[PDB]
Amino acid sequence: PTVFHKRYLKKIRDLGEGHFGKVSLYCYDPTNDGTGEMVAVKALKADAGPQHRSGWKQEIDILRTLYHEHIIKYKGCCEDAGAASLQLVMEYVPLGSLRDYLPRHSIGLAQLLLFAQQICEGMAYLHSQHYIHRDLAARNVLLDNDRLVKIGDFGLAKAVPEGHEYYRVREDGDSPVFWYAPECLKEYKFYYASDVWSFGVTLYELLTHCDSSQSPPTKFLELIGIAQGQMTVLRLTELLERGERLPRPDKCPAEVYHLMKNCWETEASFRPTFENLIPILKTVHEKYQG
Ligand SMILES: CCNC(=O)c1ccc(Nc2nccc(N3C[C@@H]4C[C@H]3CN4C(=O)CC#N)n2)cc1
C-alpha cells in the first residue's frame, strides 16, 4: 500500500543478491535531518525475463499481505523507472542473515533452537496462508536481535493451488538443489513437506554455525565429486534415495540430529509439518536452556 518517493532515498551499500533480485540499503530521509529511516530495497534486474517480471509482481503482493513476527516487515514500494517495474521496500535488519552472523558469533545451542522454533512459527504461518517458500536456507533467515529471527526473502515463494497438494516447478539453473527434497529433484513437484526438508537443512546449517567448509553444497559435493558432467543433480538424487544424509554436526545433540533426520524422510508424507514441529522445538528449547 505505502509509496516511497525516490527523492528521499539515499543508497548506502548493497546488502545481497538473490536468484532474480538485488537488495540494497537505503536511507529514507524526508527532510535531511535526524528523523531518518534505514530501509532494505529489493530490485529486480532490468534484464529479467517476462517469467521473472510476472513472478516479481506476485512476490510484492505476497510480502504486502504476509504479516507475522517472524516474517520481515513490508514497508512499501517505489517506482523503479530505471527498470520499468517496482522496488520492494522492507525494514533493514542490521545483524543480517544467520549465514553472515553465525561464523563470527559462537551462539549457544539454546539460542539456536529458539531460532529453529521461530523459523517453524514463521513457516507454519506461511503454510497456513497456502504458500510454499521453495528457498528456506540460513542465508534467508535474518537476525533482528539475539532473541528474534525473521524469514527475509520470498523470491521463489508460490501460492499452492486450492485443489492441489503441491506446485509443479519445472527446474531452473539457480534452484537451491542442496536444500531440496528428492520429490523436488526428481518429479519437479514442491509440497508443503518439501519446505520441511529444506528446514532440516537450515537446522543443520545453524548447528554447524554456518561454517562454509560444513555447508550443504560443500558436504554434498564431497559425496558426489566434481567430474560429473551434467550429472550433479542425478548423483545427489541417487545418494538421497540410498539414505545418505548430511552428517551429525560436531557438538549437535543426538535427539536434534534425529529430528533433522525426520525432516529428511525420503517419503514426504512421513515428515512432520511445521505445526507439529513447534511443540517439539519449544520443549527441546526449554530443556537446553537449563
Ligand atoms: C557483509 C555481510 N552482510 C551483512 O552482515 C548484512 C546483510 C544484510 C543485512 N540486512 C538485511 N535487511 C533486510 C533484508 C536483507 N536481506 C534480504 C535477503 C537476505 C538479505 C539479502 N537478501 C537478498 O539479497 C535477497 C535478494 N535478492 N538483509 C544486514 C547486514
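Chain A is numbered as in Swiss-Prot; shown residues: 889-1178, in order.
According to its header, this structure was worked out by X-ray crystallography, 2.0 Å.
Cβ coordinates are placed from backbone N, Cα and C, and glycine is handled just like the others.
If you look up Swiss-Prot, you'll see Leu903, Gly904, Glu905, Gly906, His907, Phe908, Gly909, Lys910, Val911, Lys930 marked as ATP binding site, on the strength of sequence analysis. Looking at Swiss-Prot, the entry for mutagenesis of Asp1023 to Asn says: Complete loss of catalytic activity. The active site, proton acceptor annotation in Swiss-Prot covers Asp1023. The annotation that Swiss-Prot gives for the mutagenesis experiment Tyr1055 to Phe reads: Reduces basal catalytic activity and abolishes IFN-dependent activation. Quoting Swiss-Prot on the mutagenesis of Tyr1145 to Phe: Does not affect phosphorylation state and enzymatic activity. Recorded in Swiss-Prot as a mutagenesis result, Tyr1176 to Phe carries the remark: Does not affect phosphorylation state and enzymatic activity.
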| Cα distance, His907 (ATP binding site) to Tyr1145 (mutagenesis position), nearest Å? | 30
| note | For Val911 (ATP binding site), the closest of the mutagenesis positions by C-alpha position, picking from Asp1023, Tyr1055, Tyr1176, is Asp1023
| Closest of the binding-site residues to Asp1023 (mutagenesis position), Cα to Cα, picking from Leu903, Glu905, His907, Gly909? | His907
| message | When DSSP is mapped onto helix/strand/coil, what comes out for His907 (ATP binding site)? | response | coil
| message | Take the mean position of the Cβ atoms of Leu903, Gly904, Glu905, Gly906, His907, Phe908, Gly909, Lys910, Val911, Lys930, the recorded ATP site. Which other residues of that chain put their Cβ within 8 Å of it? | response | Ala931, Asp1041, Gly1043
| note | Here the Cα-Cα span from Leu903 (ATP binding site) to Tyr1055 (mutagenesis position), rounded to a whole number of angstrom, reaches 30
| request: Return the members of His907, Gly909, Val911, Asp1023, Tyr1145, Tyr1176 (the recorded positions) with CB less than 6 angstroms from at least one atom of ligand 1, or none. | output: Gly909, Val911
